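**Q** Pasting a structure here, questions to come.
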Amino acid sequence: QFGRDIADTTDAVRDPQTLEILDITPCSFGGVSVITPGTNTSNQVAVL
Amino acid sequence: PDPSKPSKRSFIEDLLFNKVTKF
Ligand SMILES: *[C@@H]1O[C@H](CO)[C@@H](O)[C@H](O)[C@H]1NC(C)=O
Ligand SMILES: *[C@@H]1O[C@H](CO)[C@@H](O)[C@H](O)[C@H]1NC(C)=O
C-alpha cells in the first residue's frame, strides 16, 4: 500500500479509491542567500 | 590541454576524471 525511502519517509502511495501508484516528490525548496555590498556602500541586494 | 575536447583537459587528466566517482 505504501512505499518508503531510506529516511523511512513515504516514497509513493497507492490511491485507496483507484488502485494506481502516485510518486511523492517534496515541494521545491532550497537555501536562500543574499548577495550584498556592504551597507556602508549600498542597501541594494541580489538574491540567490 | 587537448583543444578537441568540450573542456580543455589533457589526456592524462581525462584518465584521472574517469577513475574517481536528498529531500
Ligand atoms: C471507488 O469508487 C469506484 C467507482 O467510481 C469503484 O469502482 C471503486 O471500487 C471504489 N473503491 C473502493 C476502494 O471501494
Ligand atoms: C561608513 O559610513 C560612515 C557613516 O556612518 C562614514 O563616516 C565612514 O567614512 C564610511 N566608511 C566607508 C569605508 O565607506
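Numbers in chain A come straight from Swiss-Prot, and the residues shown are 564-611, in order.
Determination method: electron microscopy, 3.1 Å.
From the backbone N, Cα and C atoms, a Cβ is placed for every residue, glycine too.
Just lifted these from Swiss-Prot, have a look:
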- A:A570 to D: In strain: Alpha/B.1.1.7 (VARIANT)
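Give me the lay of the land around each of these features.
**A** According to its DSSP assignment, A:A570 (variant position) is coil. A:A570 (variant position) counts 9 other C-beta atoms within 10 Å of its own C-beta, drawing on all protein chains shown.
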